[PDB]
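Worksheet for the structure shown next.
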Amino acid sequence: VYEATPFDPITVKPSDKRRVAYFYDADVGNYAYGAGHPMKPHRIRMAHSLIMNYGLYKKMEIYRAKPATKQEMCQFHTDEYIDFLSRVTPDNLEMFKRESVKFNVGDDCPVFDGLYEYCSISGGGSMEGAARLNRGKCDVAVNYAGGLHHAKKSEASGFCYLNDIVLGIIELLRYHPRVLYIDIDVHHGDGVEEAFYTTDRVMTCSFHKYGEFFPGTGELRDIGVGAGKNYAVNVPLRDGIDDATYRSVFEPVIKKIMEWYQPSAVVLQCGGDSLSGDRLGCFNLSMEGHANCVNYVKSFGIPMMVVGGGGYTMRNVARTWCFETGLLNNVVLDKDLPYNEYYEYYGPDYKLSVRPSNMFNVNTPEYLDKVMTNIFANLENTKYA
Amino acid sequence: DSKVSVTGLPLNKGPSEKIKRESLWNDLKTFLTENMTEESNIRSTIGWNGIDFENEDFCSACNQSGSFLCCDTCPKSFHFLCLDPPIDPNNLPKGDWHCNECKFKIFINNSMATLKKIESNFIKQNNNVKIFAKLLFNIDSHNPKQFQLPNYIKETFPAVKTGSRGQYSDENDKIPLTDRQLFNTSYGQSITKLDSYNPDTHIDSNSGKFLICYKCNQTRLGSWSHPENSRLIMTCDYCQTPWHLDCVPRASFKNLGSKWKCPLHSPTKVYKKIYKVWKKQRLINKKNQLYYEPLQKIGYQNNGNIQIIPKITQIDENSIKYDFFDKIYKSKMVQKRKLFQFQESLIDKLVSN
Amino acid sequence: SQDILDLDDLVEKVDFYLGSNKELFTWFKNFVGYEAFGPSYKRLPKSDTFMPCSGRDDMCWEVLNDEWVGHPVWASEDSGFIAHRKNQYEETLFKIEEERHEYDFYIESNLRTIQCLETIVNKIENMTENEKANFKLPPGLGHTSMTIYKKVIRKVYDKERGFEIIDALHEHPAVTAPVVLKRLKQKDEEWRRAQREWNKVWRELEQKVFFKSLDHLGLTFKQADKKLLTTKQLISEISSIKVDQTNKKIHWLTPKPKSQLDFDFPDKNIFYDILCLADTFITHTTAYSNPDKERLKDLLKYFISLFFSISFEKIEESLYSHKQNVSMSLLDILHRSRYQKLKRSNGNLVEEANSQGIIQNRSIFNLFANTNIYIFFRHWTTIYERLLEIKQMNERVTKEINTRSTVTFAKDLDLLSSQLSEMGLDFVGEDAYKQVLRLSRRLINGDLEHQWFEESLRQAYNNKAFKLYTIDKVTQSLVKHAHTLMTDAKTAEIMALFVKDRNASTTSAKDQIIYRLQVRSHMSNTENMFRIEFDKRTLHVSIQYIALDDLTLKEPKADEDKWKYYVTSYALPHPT
Amino acid sequence: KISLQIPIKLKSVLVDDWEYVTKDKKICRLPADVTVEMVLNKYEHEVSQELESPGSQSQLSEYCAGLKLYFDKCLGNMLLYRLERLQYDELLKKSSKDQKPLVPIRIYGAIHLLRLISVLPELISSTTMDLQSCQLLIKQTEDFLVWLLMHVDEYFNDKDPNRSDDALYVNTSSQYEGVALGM
Ligand SMILES: [Zn+2]
Ligand SMILES: [Zn+2]
Ligand SMILES: [Zn+2]
Ligand SMILES: [Zn+2]
Ligand SMILES: [Zn+2]
């Protein structure tokens, strides 16, 4: 069903108007990771500056969500896991030589310190965003601090120590009947999918690279078991996918999902490792090729939340999230960056544009045709909600 | 504060002349925020309050590495689950801990006379089990260990080999990538996953001819002044019949864990779903397998363990032809008779009206 | 058949065998009368789905999922997770951003604790001495973050001494807060000065490696044009299309596959530009002599004019105008003696088969070629296709270069790379394609280094025009193969026969047959044959591989033309 | 060197166990439905129903008691893979919680007893036992193995625990591999 088509530039929809809410805790960036490893909250400060210097704060309300307590964290995790996280620190690691192995919290993804603090900040941000979405206060919640899909129930893998996506999704599911999670991060969000594998009130759609690639999960046959059959949509791609290919895959699949499943609330994970030049992600998307997905989801006009995610090169993810918050305010930003504290990050062009590489797009139209045919055949069964 | 960081020098210090020589050629608006953020605690759950002998570095019970408690009289070290009883690391034994071997030796005081005396007394006590008295005594004499199958069960089946740590390796394990230690070095960037290269990928190596795909019957090579018409041929590991990654819908080069098996292998497990299990046994070599060519070939059942020729039972093409057509025609007659019973019951209930 | 395998499972397992044949498999469908489905998740026994889970309400048991487990050690088969390549220049571009993250981390943390110490000192100052005597600071110092100040103090205060000053400040703020605040202020000012005096070098080393690490297909194009442009691969691509065409012809429902290679030439001026490139190269080249140089130029010009039906005077006037704005028959060329002399001088069924089919007003022409002419025409098509790509991007690229609003605030602080604007390699707002041509000529003659030309084409054509990186090596190749048509006697005579056929305006089928036979007489049986069919109306070129017993012309559509072809090929003493 | 002749199908069962309790990361579901107490009791009972001579029945019950005592004294020491021990240890701890001592004969299934039998050649080779007693014990265990080869379709069926229930094996969680395997 794949059809290669050119990429029309992004445009702001005239009638689709909405007030958004930008959750930012002034301390999110203060905690560095151990030694230059890929994540750092720092890329949430930088983005913020741009959103401030563009005069976007006059287009929305900026909030500060009070941090999540252990009682709210445990709505997904287990107590022993949360207690261990609450008391661990680089000083008292040798005291927990067994726990660090059972919970995998002291391995390749090690604990800096402020760990519990930063996790609580992200969780509270996501949960208050979901709550304000529920209370009819706004239509969009923007939190570039959450988006930790990789954390399991009693162990953290791949840096997502607290899986705040699931806490926020439950907070949403305290009112809303059907929630649609749209993952456009290059990786597979195995945490969320595993945590909603057997339910029909949550439909996940993960556009991820498949192959011998972390987390090694997310085939086309992973379609959910039990009552959750046909309610998990994995789209496994290959390297080098580009703006026109990604658009021609995303638009029809998402339109079909929104046409048959018909969610009442959307959670969009706008991770930044699916961009060209990122430290790990092996895609070749452009900034506008990424923001087109958010524009298309917003075109539907239902309650929607925008969460952060990966992103291991701070400059591209900062510029991307700035353009995303701009597009979410119905304003196409000028590509000349105003003066900010982190001006000298974005050399040497000092422009808002992210530039794709000439990486070879390996997704042949026959493969994507077969994939989207399989996916539409699966979605045939979700017509009756 | 004077301690060097990643940059090479103290943090409060500019670049040296050597770095800047070999690296050279020759109001804001987020002042605000503490004025616009107002806290949100609109959430529903806000009610929630919220002699010096060196010890061995391998666990002598399973020969692996980790954290292990050692003995004060023998260099043997044991993990905390590999003990009798398995000692919890939270509560270590206060004082010098000794292994079962050293404990036995010190209890006997290394005198064989007391050993034979206690052995005689022990074999005298449990007369009801006199066959096992010797070993029932000898059980408390040696250190624990994990259960490794004896070689005469691993050597009965040839397709079953013990891994590097004592793990099942059933010949369906690909291979370690030895020159993939050479891969971390690599050449440049023509890496494992074979991006942008099919000169010696759409071409049979030893023969020199073309690795055709069983489903489209054309090695699509395109041109390397037009490289968007390649299709990524990969050769299976069992049959060696090569497929395109678009004919076998998979999108990857299986390179790390297993051997790729084409859709041209039958099953090796079934789940009949009404959920009965395997029909294909193990390969019992050492040349002790019973090949029995039956004297009845048209109504045999015999296994799903067939071997084809022009207890594993040989068979020929015509026998399978006849069994298959027998199945088809018997099933056709069965369906016909079902429909006929339905129609006769229907006409009976119809004339009943 | 032993009732071990389900029926639908059998149909599915057989489709992978006979699904390539629709008739066999539809007859099979009519004749036979015809949990973990995801391979990554397990199921855990429902005795470990019972964990404390302090605050889970009734909803998060009805909606969530505790049974099925998944982990990146089960789905990786205990060994895996291969990664991307990320060439070295991107690693040098990542180290820089890591350095920036570290410095910014420490700066902002020191500032955030400095503000707290400042407000603490301000609040303790205006109190009375008695209140200062007993004033204590609770853990956290009235802030929402408990760890950042401890971290910064332990960083600047020798972590043991860091803890000492932390507890001394918690117990005795009125005496410890001012001195520690002054220490943090001094350290912060020093760190900021070091930060800027290092931040110059970050940008300096980012500029020279940024574009060189967003296009590194342009280093899999200096080895993918010196290894995939050889004659072996050149004939291998066309033989591969031949093999595909043959093994798909076995499937009768597959239509008759077309010619092997197809090229289209809508824009003719690119021929003039290629001739200019060749002129400059052979003029610079010292591998060939001046008389042989002129032979090469003349052969190139004349072959292009003849094949592509371009008037020689037009090519001459175009080359002449090109030479301004920067400041004899072909048979006499093929014969070296003629060149040197002229350069010093300055039944009834067969009757009907041969009468029907004589093409009047010849518009389609043919050429029969050994390896050398084919490789030469391949080089030509490769160069024309690359230059056509560039000349099709030219308009958008010029419009884009015309909108480059350079930030002067960075230019005055020498933050922007003037080095490519120093050598004049920057693309001024003039036409881009002509600048590409001029730069390629300058590289060919040796006026400009390869790396600077590459980076100019990279900064003007951000990722789309890497192909021209070998515009030297390909040109040297093409000219070299032209030198074959001047020295290879058999290929020279084949070119002579081609000229003889091309000058003829009318031909019959038997003319084409005697043409092919006279050409094949020049080559052995071990060499291959390629037929280049040129269509003057569409300017199309169709290269066809020749099977040694295949026909000279394309398979006719009518069985009457088939019988005429058979009989006219049978009338000649050559085996049909 | 003492030698024992296990049937081939029991060798296949032991090798499939080697598969499951190794890199499929499974463990045996405990307490198994049919333990070693029940298995050895039913075997002794059925064979005594056939045995005429009193000395033969005495030797039968003697060997059966001895084998039960070797289960009790061997399951912990030499019959558990590295992956399984935590389970055993856990049960051990639960014993100390309820003050009921752990005797494996009543908990562990036939497969660990079959592992014991498999090792028994080396055990008896580590003896000073006389030749005739060793051969008598070997013959007794071989008769038992023939009984087991007849009942290997009541005892050792496979069920693929990922899809129905109550199989002879169950899966482990990630924490289980973490603690047991890689401490
Ligand atoms: Zn990710
Ligand atoms: Zn161990
Ligand atoms: Zn010892
Ligand atoms: Zn194919
Ligand atoms: Zn295969």
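Sequence positions for chain A are given in Swiss-Prot numbering; the residues included correspond to 2-386, in order.
Cβ coordinates come from backbone N, Cα and C, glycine included.
A:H151 to A appears in Swiss-Prot as a published mutagenesis result, with the remark: Impairs histone deacetylase activity and transcription repression. Feature annotation from Swiss-Prot assigns active site to A:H151. Under mutagenesis, Swiss-Prot gives A:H188 to A with this note: Impairs histone deacetylase activity and transcription repression. For the mutagenesis of A:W322 to A, Swiss-Prot gives this note: Strongly reduces HDAC activity. The structure shown keeps the original residue. Among the sequence features in Swiss-Prot, the mutagenesis site A:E325 to A is noted as follows: Strongly reduces HDAC activity. Quoted from Swiss-Prot, the note on the mutagenesis of A:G327 to A is: Strongly reduces HDAC activity.
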Near A:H151 (mutagenesis position), which of the mutagenesis positions A:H188, A:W322, A:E325, A:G327 can be found within 10 Å, Cα to Cα?
A:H188
Go through the mutagenesis positions A:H151, A:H188, A:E325, A:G327 and pull out the ones with a Cβ less than 6 angstroms from some atom of ligand 1.
A:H188
Give me the Cα-Cα distance between A:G327 (mutagenesis position) and A:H188 (mutagenesis position), rounded to a whole Å.
25
Return the count of C-beta atoms lying within 10 angstroms of the C-beta of A:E325 (mutagenesis position), excluding that atom itself.
25
Cα distance (Å, whole number) from A:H188 (mutagenesis position) to A:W322 (mutagenesis position):
18
Based on Cβ atoms within 10 Å, give me the single least packed residue among the mutagenesis positions A:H151, A:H188, A:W322, A:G327.
A:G327
If one measures from the C-alpha of A:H188 (mutagenesis position) to the C-alpha of A:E325 (mutagenesis position), what distance in angstrom results, rounded to a whole number?
20
Secondary structure of A:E325 (mutagenesis position) (DSSP, helix/strand/coil):
helix
